[PDB]
Amino acid sequence: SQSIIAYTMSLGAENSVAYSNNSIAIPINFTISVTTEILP
Amino acid sequence: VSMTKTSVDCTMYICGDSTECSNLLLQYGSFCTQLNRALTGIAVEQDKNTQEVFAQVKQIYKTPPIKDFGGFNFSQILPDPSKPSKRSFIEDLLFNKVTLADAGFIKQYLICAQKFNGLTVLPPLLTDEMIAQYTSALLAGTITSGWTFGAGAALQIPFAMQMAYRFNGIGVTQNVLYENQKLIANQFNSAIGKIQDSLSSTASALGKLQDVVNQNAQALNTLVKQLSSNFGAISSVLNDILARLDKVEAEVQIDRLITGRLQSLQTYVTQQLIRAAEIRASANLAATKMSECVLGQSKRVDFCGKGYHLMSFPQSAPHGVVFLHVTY
Amino acid sequence: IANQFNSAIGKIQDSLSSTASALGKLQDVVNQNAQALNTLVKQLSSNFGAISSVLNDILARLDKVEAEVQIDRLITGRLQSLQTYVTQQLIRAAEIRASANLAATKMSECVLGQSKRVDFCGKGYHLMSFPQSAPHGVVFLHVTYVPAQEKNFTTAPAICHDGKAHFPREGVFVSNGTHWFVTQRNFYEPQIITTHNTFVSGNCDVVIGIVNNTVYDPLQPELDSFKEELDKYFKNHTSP
Amino acid sequence: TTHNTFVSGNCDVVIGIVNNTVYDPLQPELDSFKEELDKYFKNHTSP
Ligand SMILES: *[C@@H]1O[C@H](CO)[C@@H](O[C@@H]2O[C@H](CO)[C@@H](O[C@H]3O[C@H](CO)[C@@H](O)[C@H](O)[C@@H]3O)[C@H](O)[C@H]2NC(C)=O)[C@H](O)[C@H]1NC(C)=O
Ligand SMILES: *[C@@H]1O[C@H](CO)[C@@H](O[C@@H]2O[C@H](CO)[C@@H](O[C@H]3O[C@H](CO)[C@@H](O)[C@H](O)[C@@H]3O)[C@H](O)[C@H]2NC(C)=O)[C@H](O)[C@H]1NC(C)=O
Ligand SMILES: *[C@@H]1O[C@H](CO[C@@H]2O[C@@H](C)[C@@H](O)[C@@H](O)[C@@H]2O)[C@@H](O[C@@H]2O[C@H](CO)[C@@H](O)[C@H](O)[C@H]2NC(C)=O)[C@H](O)[C@H]1NC(C)=O
Ligand SMILES: *[C@@H]1O[C@H](CO)[C@@H](O[C@@H]2O[C@H](CO)[C@@H](O)[C@H](O)[C@H]2NC(C)=O)[C@H](O)[C@H]1NC(C)=O
Ligand SMILES: *[C@@H]1O[C@H](CO)[C@@H](O[C@@H]2O[C@H](CO)[C@@H](O)[C@H](O)[C@H]2NC(C)=O)[C@H](O)[C@H]1NC(C)=O
Ligand SMILES: *[C@@H]1O[C@H](CO)[C@@H](O)[C@H](O)[C@H]1NC(C)=O
Ligand SMILES: *[C@@H]1O[C@H](CO)[C@@H](O)[C@H](O)[C@H]1NC(C)=O
Ligand SMILES: *[C@@H]1O[C@H](CO)[C@@H](O)[C@H](O)[C@H]1NC(C)=O
């Protein structure tokens, strides 16, 4: 039931950020994350 | 950030529609496979360069409908919804100023098609509308969220409080923003005015992108003109040899043209490989400027414009990026 | 924080085990050098318009006077196959040097230091990085603080208390909607607004969007509690 | 003020140091806290 499909690519998920002249977002918690990077 | 993706077929160029010349070309082994591969590696790398510069944000951030950025007027650098391509006002100045060079290259060499010399211009993976939409997301992230969307999720902060976070970064106390906020916003608005006015008035300023278009145009002029060179054969026109002579007297003439043409491609591909390395160096610098001047504030002196760095705004240009650096 | 670092290193083992794609940037360099050598060796099979590509068969089947004309072809085509290969290798070596100079720069700035460069030492705010070697390359395990669970808050650029305006020394003013606090820039940890957390400049008028709130003075209860001990001494001294 | 500054050593070591007063904001508070006190004492000399 699989097939080859062609499409206009999405650039990423949409997000309208909740900006206002008097409102801020501050993180209550954080993730330590370890990301590999590989260089020749 | 990139250059026009040009793929030449080495068989079409050397031996265009002659099976006789194609049978002789096979005696040289892999050189045409190797030359088509070399040019294809350059063409793939133009998308890599463009993706590394612009696709640094994984969400498409929208700008709010309520434009209360504390008196700062980003209208010239945010998208105009009313245009067909959703570019900023300043991005259209950049687009017209370089497309007046691109349109020459496109007609000399937008469903592009192969010319009889074997030259082909391929499309980029990202349309100018997709680069505008990535650039919009970077700018809308910057003005709504400051540097925080570089590190985590986008966290909203009021724009005058973001500029205070930035003033502390250059070692100026944040009250020096708020006690002067109308003056700082008026100088920012007046300076974005001078960018717009300059880009409309100037002859020379986009020379750094004109140069990339002009080098690729001139290297294709040179490569196509070498099809007229006899290389000591009775003619530089391949059918005019096969019409006049026989199956043995022709081959000595065809092999001259194969030798000289193949050398003309080997030359062009070397200039293009060395060029692609210079455009990749420029794209890696542009990706570093996008990461360090747009997604953050840089303490690297003169890396983000002549001044103390506050913030930077990316704008698309044909084959390039423009950063409007904002400095105290 | 230790358990998150220990867990994240556990995902590095799983990733580097699970997919062949992981080291693609190194395997691409081995593959291009192998391709360039394999192509260079295949050009020895090419005729270049000699009667054979085998140089010893040309030499066996022809006398000196004719053999030079065949071997001239083979020399010209093979010499161009070396000049092609060596040009690709000189250009390749420049891409590998640019990569090595970048890796040396990441070794210096991400391992031997901590970098303010955004997205240079991995994505997030850089804590530290660990080098690991690979075939013809280097792997950096970049450790980053990523802010993860936000709340929205009401905020103000300044506070008015005694007609003088106050600004955070460090961090930002935030409210839960009933009380005002000052907190650090990248982690919600609220504190009572005091004359130690804040600095003063100018009157209440010039700062757009300023809010009225008390600023607590931590010396005031010391002089008030020292005033009540003084008032007990005066009242006691009414009694003798 | 004593808040805008910090102390280390004595005048002889720093090339090109200058004499000036350094103000203390705890001081005029403590003096207002003396004038509040002395008037008390003086009133309680009266009865
Ligand atoms: C905004 O943050 C404030 C500080 O955390 C918080 O105020 C505090 O609220 C708690 C109750 O949730 C109070 O706790 C006391 O409640 C009564 C007071 O009579 C006593 O019976 C309890 O035993 C207990 O002592 C705190 O006293 C109070 N602090 C202050 C300084 O008032 C607000 O509730 C938060 N508001 C929102 C909307 O989140
Ligand atoms: C923040 O706190 C301030 C101090 O409590 C407060 O200022 C006070 O505002 C009122 C209204 O503007 C003034 O009332 C006077 O208004 C006019 C004269 O200007 C007269 O019609 C009135 O009878 C009355 O005299 C107060 O004089 C003024 N106090 C001071 C010291 O200037 C702010 O309004 C507060 N702001 C917020 C947003 O909370
Ligand atoms: C922080 O608040 C914003 C906006 O305020 C809230 O909006 C309503 C949803 C309601 O709860 C009000 O009483 C609040 O004051 C939040 O923005 C909304 O987010 C939801 C998704 O969660 C989205 O569907 C809505 O479109 C947004 N509102 C608007 C006006 O567009 C925001 O999510 C809050 N932030 C966090 C981290 O919870
Ligand atoms: C902050 O995030 C951590 C995870 O990174 C949370 O820790 C988990 O907490 C739940 C209970 O709420 C436990 O079941 C898990 O075992 C915990 N994991 C670890 C690794 O400790 C933590 O609770 C979060 N704290 C806040 C205040 O949100
Ligand atoms: C942001 O700046 C633009 C100008 O660059 C402002 O647009 C002008 O507004 C006035 C008053 O309506 C008009 O007379 C001009 O003709 C407009 N020019 C253009 C190019 O549109 C815009 O109003 C400003 N926005 C804010 C919030 O002040
Ligand atoms: C009053 O002062 C006397 C000493 O002069 C002391 O013994 C007494 O305990 C004091 N009482 C109080 C309540 O201060
Ligand atoms: C500055 O220079 C003058 C000589 O021109 C000298 O007398 C003076 O002491 C110098 N000041 C300091 C702090 O060394
Ligand atoms: C002294 O203080 C008392 C109250 O304790 C008051 O009645 C009296 O008038 C004061 N007299 C003077 C001269 O201060």
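Residues 923-1162, in that order, are what chain C shows, numbered as in Swiss-Prot.
Any Cβ shown, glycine's included, is placed from N, Cα and C.
According to Swiss-Prot, the protein has these features:
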VARIANT   C:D950 to N  In strain: Delta/B.1.617.2, Mu/B.1.621
VARIANT   C:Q954 to H  In strain: Omicron/BA.1, Omicron/BA.2, Omicron/BA.2.12.1, Omicron/BA.2.75, Omicron/BA.4, Omicron/BA.5, Omicron/BQ.1.1, Omicron/XBB.1.5, Omicron/EG.5.1
VARIANT   C:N969 to K  In strain: Omicron/BA.1, Omicron/BA.2, Omicron/BA.2.12.1, Omicron/BA.2.75, Omicron/BA.4, Omicron/BA.5, Omicron/BQ.1.1, Omicron/XBB.1.5, Omicron/EG.5.1
VARIANT   C:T1027 to I  In strain: Gamma/P.1
VARIANT   C:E1092 to K  In strain: Theta/P.3
VARIANT   C:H1101 to Y  In strain: Theta/P.3
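Sequence features annotated in Swiss-Prot and their locations in the structure.
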residue	record	contacts (Cβ under 8 Å, 6+ apart)
C:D950	variant position	none
C:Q954	variant position	C:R1014
C:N969	variant position	C:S975
C:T1027	variant position	none
C:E1092	variant position	C:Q1106, C:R1107
C:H1101	variant position	none
Where C:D950 (variant position) falls in three-state DSSP terms: helix
Cβ under 6 Å from ligand 2: qualifying variant positions of C:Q954, C:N969, C:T1027, C:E1092, C:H1101: none
Chain B, Cβ under 8 Å: which of the variant positions C:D950, C:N969, C:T1027, C:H1101 qualify: C:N969
Sequence-ordered variant positions from C:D950, C:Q954, C:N969, C:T1027, C:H1101 with Cβ under 6 Å of an atom of ligand 1: C:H1101
DSSP state at C:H1101 (variant position), helix/strand/coil: coil
Cβ under 6 Å from ligand 7: qualifying variant positions of C:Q954, C:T1027, C:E1092: none
Secondary structure at C:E1092 (variant position), reduced by DSSP to three states: coil
